Amino acid sequence: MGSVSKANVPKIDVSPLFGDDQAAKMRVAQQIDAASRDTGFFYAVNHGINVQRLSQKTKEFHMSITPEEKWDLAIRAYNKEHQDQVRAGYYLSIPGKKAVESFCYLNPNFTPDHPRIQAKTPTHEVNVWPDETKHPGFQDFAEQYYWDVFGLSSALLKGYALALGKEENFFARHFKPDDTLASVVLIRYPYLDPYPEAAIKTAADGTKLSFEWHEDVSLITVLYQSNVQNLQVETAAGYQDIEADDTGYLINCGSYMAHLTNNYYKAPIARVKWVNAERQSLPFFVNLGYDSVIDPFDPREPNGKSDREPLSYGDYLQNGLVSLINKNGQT
Ligand SMILES: CC(C)[C@@H](NC(=O)[C@H](CS)NC(=O)CCC[C@H](N)C(=O)O)C(=O)O
């Protein structure tokens, strides 16, 4: 009949990953392994982050920022004066054509003092921020959130490492405040009446979409969304609906994880169904350092041997973000 099934997205209590009960951490790791080998998604619960404040502060920002402020913060794709802003800054909507808009920021430790900024290494940028007096407390909240979700992500990486049979720091040792290329994106999906057809895509299977299929450019992705169902994950039997949960974090592996595990943990393909509803999508992309290299392995093989070439994370990220724009469009 062409009906759509619902993806199995287990809720995993990740709180043992913050503690020192090693057996309890292994039991979390088993659940991460099972989810990563199934649909590729799970909900992290008991994460310790105040996601209500995150949603409230984000909404206040989205709903009070003016067109003048958006131009002032706009990335190079919308403002030719800002050639240094390839990643960080505001991503404008286009009424009548493009509904989505967002604000992306990077490691707050990227300053003019940082040697990667001094060296002008690709993918490193100094964050841009609105005026404090026009957006009181926003930058402080946003930077605090970066480190809040950094801490959650570090614990999740311990779970992934144990799940793959490694020591718990196998990934986290490359995830550091002084060089991480991780990013936060505060995405607004608006309610619009009428909703512009030009902002709606039609999938091959006929589904109306706001964003087409993609793998995440990340090691893992740590995503908060408001309570409006929209995501679908691709399975061999077709796309399946991911149910919403505005109290937890949706977790999945990115294509760097698929590379280094020889696809043992696949990077799930997801897409965004079109829904005419005001809502939030707030991903944290767990990226490593520019020179981070994890030696690939294959958990399926007794000797764990993989002849996949080691891939520097900075090259992976630069190529990945460009390719995602080319394939799915400038967001
Ligand atoms: C939940 C996702 C599907 C979310 N989309 C996303 O996260 C989108 C599209 S895959 N992600 C990106 O474009 C990559 C952003 C990378 C960021 N600017 C950076 O420099 O690090 C959505 O809600 O659209």
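Quick reminder: no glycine exception, Cβ is built from N, Cα and C everywhere.
In this structure, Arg87 (isopenicillin N binding site) belongs to neither helix nor strand by DSSP; it is coil. Taken from Swiss-Prot, the feature isopenicillin N binding site covers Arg87, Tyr91, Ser183, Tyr189, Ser281, and the record attributes it to experimental evidence.
Among the mutagenesis results in Swiss-Prot, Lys98 to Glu has the note: Strongly reduced the catalytic activity. The residue drawn here is the original one. Taking Cβ-Cβ distances under 8 Å and a sequence separation of 6 or more, the neighbours of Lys98 (mutagenesis position) in its chain are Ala198, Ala199.
What Swiss-Prot notes for the published mutagenesis of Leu223 to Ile or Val is this: Strongly reduced the catalytic activity. The Cβ of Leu223 (mutagenesis position) has 23 neighbouring Cβ atoms from other residues within 10 Å, across all protein chains displayed.
Experimental mutagenesis at this site is recorded by Swiss-Prot as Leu231 to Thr, annotated: Abolishes the catalytic activity. According to DSSP, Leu231 (mutagenesis position) is assigned to a strand segment. Note on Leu231 (mutagenesis position): other Cβ atoms within 10 Å of its Cβ, all shown chains, come to 23.
Swiss-Prot lists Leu231 to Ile or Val among its mutagenesis entries, and the accompanying note reads: Strongly reduced the catalytic activity.
Around the Cβ of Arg279 (2-oxoglutarate binding site), a 10 Å sphere holds 18 further Cβ atoms from the protein chains shown. The annotation 2-oxoglutarate binding site is assigned in Swiss-Prot to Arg279.
DSSP classifies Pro283 (mutagenesis position) as strand under the three-state reduction. For the mutagenesis experiment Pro283 to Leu, the note given by Swiss-Prot reads: Abolishes the catalytic activity.
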Looking at the recorded positions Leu223, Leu231, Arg279, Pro283, whose Cα is closest in space to that of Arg87 (isopenicillin N binding site)? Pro283
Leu223 (mutagenesis position) falls, by DSSP collapsed to helix, strand or coil, into strand
So of all those recorded positions, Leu231, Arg279, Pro283, which one's Cα sits nearest to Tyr189 (isopenicillin N binding site)? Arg279
Lowest 10 Å Cβ neighbour count of the binding-site residues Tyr91, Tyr189 is held by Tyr91
Around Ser183 (isopenicillin N binding site), which of the listed recorded positions (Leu223, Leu231, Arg279, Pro283) come within 10 Å, judging by Cα atoms? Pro283
